[PDB]
6 protein chains.
Amino acid sequence: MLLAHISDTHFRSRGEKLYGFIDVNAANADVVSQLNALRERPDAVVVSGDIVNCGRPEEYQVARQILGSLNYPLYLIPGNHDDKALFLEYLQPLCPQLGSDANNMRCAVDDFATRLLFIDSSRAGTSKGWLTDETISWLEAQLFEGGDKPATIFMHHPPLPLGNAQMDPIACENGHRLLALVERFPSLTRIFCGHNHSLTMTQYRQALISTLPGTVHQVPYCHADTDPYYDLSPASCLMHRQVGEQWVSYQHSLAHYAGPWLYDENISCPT
Amino acid sequence: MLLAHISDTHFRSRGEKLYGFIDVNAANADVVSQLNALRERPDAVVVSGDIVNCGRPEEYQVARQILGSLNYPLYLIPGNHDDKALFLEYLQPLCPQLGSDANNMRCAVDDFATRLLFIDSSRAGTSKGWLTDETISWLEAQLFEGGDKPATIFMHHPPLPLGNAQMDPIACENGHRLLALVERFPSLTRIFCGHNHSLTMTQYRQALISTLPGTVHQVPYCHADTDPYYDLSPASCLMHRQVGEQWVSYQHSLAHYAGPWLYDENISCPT
Amino acid sequence: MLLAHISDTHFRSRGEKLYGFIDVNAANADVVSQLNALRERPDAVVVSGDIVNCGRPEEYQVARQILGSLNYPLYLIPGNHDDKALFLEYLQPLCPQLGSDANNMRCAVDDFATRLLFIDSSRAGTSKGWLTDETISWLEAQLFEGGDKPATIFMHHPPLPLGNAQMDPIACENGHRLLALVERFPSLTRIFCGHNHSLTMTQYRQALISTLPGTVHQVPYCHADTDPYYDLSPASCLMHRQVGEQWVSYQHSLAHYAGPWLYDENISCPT
Amino acid sequence: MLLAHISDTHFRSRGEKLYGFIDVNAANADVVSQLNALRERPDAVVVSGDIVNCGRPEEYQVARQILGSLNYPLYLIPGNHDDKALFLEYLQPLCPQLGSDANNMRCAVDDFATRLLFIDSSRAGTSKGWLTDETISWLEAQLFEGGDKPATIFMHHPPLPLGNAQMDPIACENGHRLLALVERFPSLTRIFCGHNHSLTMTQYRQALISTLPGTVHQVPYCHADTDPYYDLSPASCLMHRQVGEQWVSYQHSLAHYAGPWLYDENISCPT
Amino acid sequence: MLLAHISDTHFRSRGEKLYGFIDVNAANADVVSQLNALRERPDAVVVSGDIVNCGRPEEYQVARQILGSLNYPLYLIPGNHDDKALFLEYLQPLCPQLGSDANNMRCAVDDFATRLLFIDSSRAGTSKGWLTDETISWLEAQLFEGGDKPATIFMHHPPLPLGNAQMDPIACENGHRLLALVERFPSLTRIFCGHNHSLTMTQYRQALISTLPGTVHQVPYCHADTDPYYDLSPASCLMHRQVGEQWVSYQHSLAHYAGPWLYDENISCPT
Amino acid sequence: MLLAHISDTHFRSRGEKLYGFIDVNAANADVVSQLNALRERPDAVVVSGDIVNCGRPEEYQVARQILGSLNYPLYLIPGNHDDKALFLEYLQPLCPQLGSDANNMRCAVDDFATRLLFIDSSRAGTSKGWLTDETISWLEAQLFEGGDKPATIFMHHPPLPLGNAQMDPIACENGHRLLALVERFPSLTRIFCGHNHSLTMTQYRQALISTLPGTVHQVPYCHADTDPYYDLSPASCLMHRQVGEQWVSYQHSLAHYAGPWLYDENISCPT
Ligand SMILES: [Fe+2]
Ligand SMILES: [Fe+2]
Ligand SMILES: [Fe+2]
Ligand SMILES: [Fe+2]
Ligand SMILES: [Fe+2]
Ligand SMILES: [Fe+2]
Ligand SMILES: [Fe+2]
Ligand SMILES: [Fe+2]
Ligand SMILES: [Fe+2]
Ligand SMILES: [Fe+2]
Ligand SMILES: [Fe+2]
Ligand SMILES: [Fe+2]
């Protein structure tokens with residue numbers, strides 16, 4: 001298993017830039033061509049929500065074209081910036097396993113050594129996350145019927161506060177219900193989240209829980225300041241690889257930077 | 001608890017650049033000034049090994065001046081590029097708890113809600129890591145006395161293969177020794193490493209294990225290509241913060257980038 | 001009093017770039033988000049003319065949306081690139097004090113310790129400036145009835161030649177009539193101008209007279225060369241602050257640059 | 001008269017960088033070459049203080065070589081970072097009119113239509129400025145003999161508070177002494193300063209008073225924040241040109257930017 | 001004779017970027033303004049094919065506007081990305097000598113000391129080049145009836161393999177027929193080509209044969225790898241100047257770079 | 001045969017920059033590492049003169065270390081900035097075939113299908129080139145013994161005027177001597193030169209004659225302007241490859257740029 005995992009693409013409609021000046025559509029089309037150009041090709045690409053910025057049909061048209069140009073199977077989940085009905089109408093053809101009920105988009109993948117569970121934590125009318133009664137139950141069904149095979153969950157909202165003053169009030173409001181599932185099920189060992197536009201990681205019991213950077217704009221972690229900052233610090237994604245018994249995640253920079261060169265002992269320490 | 005955690009500084013002697021073209025001394029001095037300019041000021045700065053590039057006295061003179069200019073208590077450990085004896089002669093005044101014995105540099109910090117354990121995985125005459133039995137028994141004694149109080153370990157070399165074709169052969173060669181300790185002690189919940197010049201994370205039982213990006217040059221993760229690449233992709237550090245009973249790690253970019261701006265709902269979705 | 005003062009925005013219509021390659025709309029939307037992100041917030045933003053590039057309705061639509069997203073009261077005046085009727089139709093809702101006569105857009109503001117006078121020096125069918133009979137008179141009425149309270153004028157065109165070979169032939173043609181007002185009225189102590197896309201300043205009697213940089217593209221000052229140059233040297237704006245008896249103007253860079261860091265005596269002069 | 005006016009060079013010793021990361025010596029050498037490459041060649045170059053950063057002999061050796069490579073007559077004055085004795089030993093051969101006495105460095109230039117007065121506001125043992133009575137009486141005598149011929153003064157420290165929270169406490173402490181002279185002498189019409197690393201301008205009676213940007217690092221203007229910030233925002237200098245009876249100052253960017261191109265009406269507004 | 005020679009503009013339609021992220025329309029409009037800003041003005045501009053990316057009418061509309069804003073006579077030829085009929089419909093007004101038969105676009109220019117021959121090597125339905133029976137014959141007529149006057153050919157496709165693994169299979173398939181003409185006609189001494197997006201040159205008999213960089217994106221030369229790479233390495237064009245008996249071609253960079261400065265002996269080698 | 005061909009390195013002494021601001025030593029060390037990192041590895045590296053900037057021993061110490069770190073056989077020739085005696089003392093161990101006599105440095109290489117002839121056009125006491133009669137008769141003997149086997153010559157100075165107003169007066173002063181040899185020997189088909197810091201190519205009979213870009217700073221081609229300009233436009237080198245019976249030269253960018261990506265027909269022309 002090799003997965004490329006990007007998040008928080010925030011597509012805008014065809015003539016438009018995010019906030020009027022951040023060319024998210026171009027930045028995302030660059031990211032897509034970077035992923036298709038990889039020498040070590042992923043089995044699938046994951047996009048953990050906030051696919052469009054305004055939940056508008058014209059943004060979904062752009063998202064469909066650009067994400068549809070990925071030469072990889074896609075696993076797509078919504079964030080609070082998404083519209084459920086439009087997300088399903090436009091993007092389900094790119095991720096058929098979502099289903100055809102816009103209120104219950106979920107899928108389990110077990111092509112790999114680790115089971116993958118994709119859920120919708122987005123809630124209409126709020127920036128906060130919510131795990132529906134039926135999502136919590138289906139999650140518990142996957143883990144209860146899943147025996148000893150490890151599981152990883154992909155969801156938009158972090159299921160616990162991370163001390164981030166901007167982002168904590170809008171984490172998954174009943175995320176403690178998912179933490180109850182990690183306490184009860186030793187097989188649940190990874191939870192990967194968007195939302196935060198930041199690489200921030202913690203462990204709860206046997207589960208490593210991490211948010212991802214966005215593909216374009218980032219949000220800095222502030223502990224005290226609640227001012228709603230964003231910046232254009234370097235974008236990146238996470239590669240997830242199965243290495244024997246170990247699920248390893250490594251950061252793959254999506255910036256354009258000098259290099260690489262080759263290490264040489266004589267050049268490193270001249271005499 | 002707030003910690004700033006950098007590694008793999010690779011200081012050169014005064015007037016030299018890494019490989020003749022990477023100005024590591026300037027770049028690290030920029031980093032030191034970034035860390036002194038932080039609004040949310042850390043309680044301490046950790047530097048997780050490969051402080052100098054060639055283990056030369058004149059490189060340690062530069063490291064001592066530049067790291068000595070941090071306005072914080074420092075916790076310093078060696079990497080394979082370090083020389084144990086010179087590291088102690090030059091850097092022990094910056095980190096008095098290392099001690100008087102270059103072959104047994106390690107210390108425990110009990111100031112915070114999680115205990116911090118700093119160890120030396122570097123071995124003279126090789127790039128590979130090695131955990132001596134005296135390090136392992138010191139760790140056993142620390143973890144046993146510690147009881148239910150959580151513990152994090154800082155070491156240069158990752159204690160398990162991460163699937164990185166360049167870095168795996170030179171990981172901690174007897175890392176099983178540390179893995180056996182995480183199995184023994186449910187208290188041991190973080191291991192943070194340098195060496196890989198890359199943010200790559202994994203979980204072994206209750207322990208999150210992560211390598212850090214370098215402060216200057218990075219090394220890309222390749223699974224099958226063995227070429228010793230390095231590049232100048234974006235540098236960062238990890239901030240470690242105790243948030244309730246959660247240890248949270250977030251990436252803090254060391255690059256100079258545009259922003260921040262403030263999010264505004266009218267600018268986000270114009271009508 | 002704190003005023004942010006930008007000039008020469010040169011908005012283009014929605015799909016378009018200035019000269020086909022300079023993204024003025026994005027550059028201006030960045031500038032707008034920079035102004036809304038200021039820690040020390042201005043009481044008002046001034047835009048001293050050339051708001052659009054071609055005097056076209058579709059450019060005014062863009063200008064209205066982007067300038068309308070400023071979270072500040074606005075004082076807007078036209079330049080030679082503007083159309084009076086369209087400027088009034090589209091932008092008067094953002095600056096109601098202009099009036100409803102497109103040929104006589106003028107306003108006095110005296111919320112502050114210094115009176116502010118905003119005038120239209122633009123003339124239909126020419127790049128040169130002209131002060132209408134009625135503008136000169138209204139200006140003299142403000143100063144004559146204004147007693148000892150200092151006054152500052154904002155106008156698009158400089159009221160005197162500055163030795164700039166490109167820009168002098170197209171300064172305010174009867175600007176000497178305004179200089180007659182500074183000779184006669186000691187209270188008139190500031191005249192700020194756009195047009196030149198350059199910070200150039202001089203004093204005439206008690207009046208400091210200055211042109212501003214543009215928000216996007218600049219024009220270099222040449223004394224001999226009349227070739228119509230523009231470049232993309234760094235953009236900036238002027239902040240105007242009342243500091244006791246003193247009106248002080250400082251340049252605020254609108255570029256994205258490294259920093260800031262904090263000055264430290266030990267780092268400045270190492271021993 | 002054409003003058004190029006730079007300041008706050010902050011030269012370091014050979015092989016050192018400011019704060020360990022700002023290559024001031026390279027950046028100033030770039031500036032010197034930019035000034036030698038000017039198409040409209042100045043009659044002289046003014047450098048308004050803080051020539052070196054630490055007042056060290058080896059910094060003056062660098063300053064002497066780099067400033068000595070300007071293909072122009074120089075007028076040099078000290079700032080607080082300078083050492084008076086060493087400044088005279090090293091730099092007087094570049095500016096012979098300073099004299100033989102390190103405590104009374106000043107000179108008048110009568111080559112041009114406006115007389116130029118260069119003075120020393122630096123005081124040993126402090127960052128604050130000080131105008132000695134011998135400086136004030138020399139100025140009185142210069143301004144009295146000068147009669148109706150306009151005069152500009154060059155000094156390191158601004159003679160009044162500008163509202164800059166970082167810079168105000170270290171302005172010219174007894175600047176009232178100079179303000180009293182502008183009240184006395186209607187002839188005194190410009191005062192140009194370094195120290196603030198910022199273009200900030202004001203008017204006191206008939207005098208325009210301006211501080212200049214630095215050639216390398218800048219300091220942002222904060223009204224309420226006291227933190228000693230510096231950044232690497234765009235560097236520039238001021239060109240001073242006599243234009244008829246107008247002294248005009250224009251900003252000349254020292255950055256490397258795209259352009260220039262030529263304005264073309266068809267490209268400006270396509271049909 | 002001075003000719004500016006650009007190639008492989010790859011215009012997209014008005015809202016669009018190449019591959020979604022490369023702004024070819026803006027990059028080309030910058031290139032056009034660079035050419036109109038030249039101090040040493042060419043007699044004509046040559047564009048050696050791939051004018052548009054998709055052979056679509058809306059791309060030709062953009063090409064017509066941007067290339068039409070060049071203040072120079074134009075010689076335009078198609079590449080494999082062009083549509084013959086649309087190329088003629090939209091661009092023949094900019095290069096009337098093409099004719100009015102879209103299948104036989106060719107022209108000879110002999111205003112200069114060297115005859116210029118412009119041909120269409122593009123073939124409907126393939127990326128490969130083909131010289132039509134009638135093109136080969138007309139070429140031979142020009143050279144046979146042209147006596148001792150030197151000739152240069154401009155064509156899109158290289159008439160011989162260059163060892164480039166990506167580009168060789170799609171060179172001019174019967175290019176050996178043109179090589180037969182260089183063997184037979186000593187007056188044919190230059191063949192300049194697009195297609196390769198790379199400066200690559202060789203000689204065959206008395207003929208120098210060269211491909212050009214693109215104005216925007218480039219393709220790297222690989223000898224073994226057939227992966228279809230493109231990158232954004234620096235763009236440039238070729239200037240062609242007649243210097244006595246010599247046709248000289250020099251590379252003119254279209255990037256924005258620091259400089260120029262003036263060489264000075266004392267600065268070059270300090271003492 | 002694959003050759004990497006760089007020139008005009010202009011190495012400075014340790015800790016110095018060219019003109020005080022161009023870090024030639026770092027930039028060339030970057031280049032050396034780029035050449036060691038090549039996927040298609042050259043058989044040898046040619047450096048065509050102006051190895052050092054001032055002909056100083058300490059510059060040759062830097063050149064020896066940095067060029068000595070190339071993992072390839074080197075062919076080195078001097079330029080006018082070189083000192084013949086010091087060039088031989090320091091660089092002959094890197095290029096043993098130069099010999100023992102500083103006044104007659106030259107060699108022939110017969111390893112490849114085309115013979116390579118390396119000569120010294122530098123003349124003590126001038127910038128101009130000079131071909132000694134002993135060089136010419138050595139060349140005659142080489143070309144006569146060589147018979148039908150093609151030959152390329154590497155020399156620092158171009159053997160004919162290229163119309164470059166800065167560079168023509170300091171070309172090879174007696175270059176007619178070499179032109180006479182191309183007339184004599186149809187076998188002599190390439191002459192490659194440094195000196196001009198520019199890719200400029202021409203053809204004389206069966207010979208392609210080209211100057212190369214520098215590895216760091218470039219010089220623009222001006223036909224009428226005599227000012228000694230240099231800039232920091234993009235650096236490159238030439239790769240020389242034998243492809244069947246064709247010698248092909250391609251430009252290899254030494255800049256750090258975005259890419260590569262892979263071409264995809266759906267992304268190229270979306271529907
Ligand atoms: Fe988001
Ligand atoms: Fe979100
Ligand atoms: Fe390292
Ligand atoms: Fe290491
Ligand atoms: Fe304007
Ligand atoms: Fe204007
Ligand atoms: Fe200063
Ligand atoms: Fe100062
Ligand atoms: Fe092409
Ligand atoms: Fe093509
Ligand atoms: Fe050279
Ligand atoms: Fe040379």
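The way this entry was determined, per its header, is X-ray crystallography, 2.2 Å.
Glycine is no exception: its Cβ is also placed from the backbone N, Cα and C atoms.
Features as listed in Swiss-Prot:
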type: BINDING; residues: A:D8, A:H10, A:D50, A:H197; note: Fe cation 1 binding site
type: BINDING; residues: A:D50, A:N80, A:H156, A:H195; note: Fe cation 2 binding site
type: MUTAGEN; residues: A:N80 to A; note: Strong decrease in affinity for the substrate but 4-fold increase of the kcat. Displays greatly diminished metal ion binding affinity in the beta site
type: MUTAGEN; residues: A:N80 to D; note: Strong decrease in affinity for the substrate and of the kcat. Increases metal ion binding affinity in the beta site
type: MUTAGEN; residues: A:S127 to A; note: Increases the formation of a catalytically active binuclear metal center
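For A:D8 (Fe cation 1 binding site), other Cβ atoms within 10 Å of its Cβ number 29. Among the binding-site residues A:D8, A:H10, A:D50, the ones whose Cα sits within 10 Å of the Cα of A:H156 (Fe cation 2 binding site) are A:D8, A:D50, in sequence order. Of the listed binding-site residues, namely A:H195, A:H197, the sparsest Cβ surroundings within 10 Å are found at A:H197.
In this structure, the mutagenesis positions A:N80, A:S127 were compared by how many other Cβ atoms lie within 10 Å of their Cβ, and the smallest count belongs to A:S127.
Within 8 Å of the Cβ centroid of the Fe cation 1 site, not counting the listed residues A:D8, A:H10, A:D50, A:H197, the chain contributes A:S7, A:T9, A:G49, A:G79, A:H81, A:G194, A:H195, A:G214, A:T215, A:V216, A:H217. Taking the C-alpha positions, the distance from A:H10 (Fe cation 1 binding site) to A:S127 (mutagenesis position) comes to 14 Å. Using Cα positions, the member of the binding-site residues A:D8, A:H195, A:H197 nearest to A:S127 (mutagenesis position) is identified as A:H195.
Neighbouring residues of the recorded Fe cation 2 site, listed in sequence order and excluding A:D50, A:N80, A:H156, A:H195, comprise A:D8, A:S48, A:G49, A:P78, A:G79, A:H81, A:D82, A:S121, A:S122, A:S127, A:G129, A:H157, A:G194 (Cβ within 8 Å of the Cβ centroid). Annotated pair A:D50 (Fe cation 1 binding site) and A:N80 (mutagenesis position), C-alpha to C-alpha distance, rounded: 6 Å.
Taking 8 Å as the upper bound (exclusive) on CB-CB distance to chain C, the recorded positions A:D8, A:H10, A:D50, A:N80, A:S127, A:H197 give none. For the pair A:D8 (Fe cation 1 binding site) and A:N80 (mutagenesis position), the Cα-Cα distance reads 10 Å. Distance between Cα atoms for A:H197 (Fe cation 1 binding site) and A:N80 (mutagenesis position): 13 Å, as a whole number. Across the structure, A:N80 (mutagenesis position) and A:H195 (Fe cation 2 binding site) place their CA atoms 8 angstrom apart. Residue environment of A:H10 (Fe cation 1 binding site) contains 27 other Cβ atoms, counted within 10 Å of its Cβ in all protein chains. Checked against ligand 2, the recorded positions A:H10, A:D50, A:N80, A:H195 give A:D50, A:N80, A:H195 in sequence order as having a Cβ less than 6 Å away from one of its atoms. The Cβ of A:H156 (Fe cation 2 binding site) has 27 other Cβ atoms within 10 Å, all protein chains considered. Cβ neighbour count for A:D50 (Fe cation 1 binding site): 24 (other Cβ atoms within 10 Å of its Cβ, all protein chains included).
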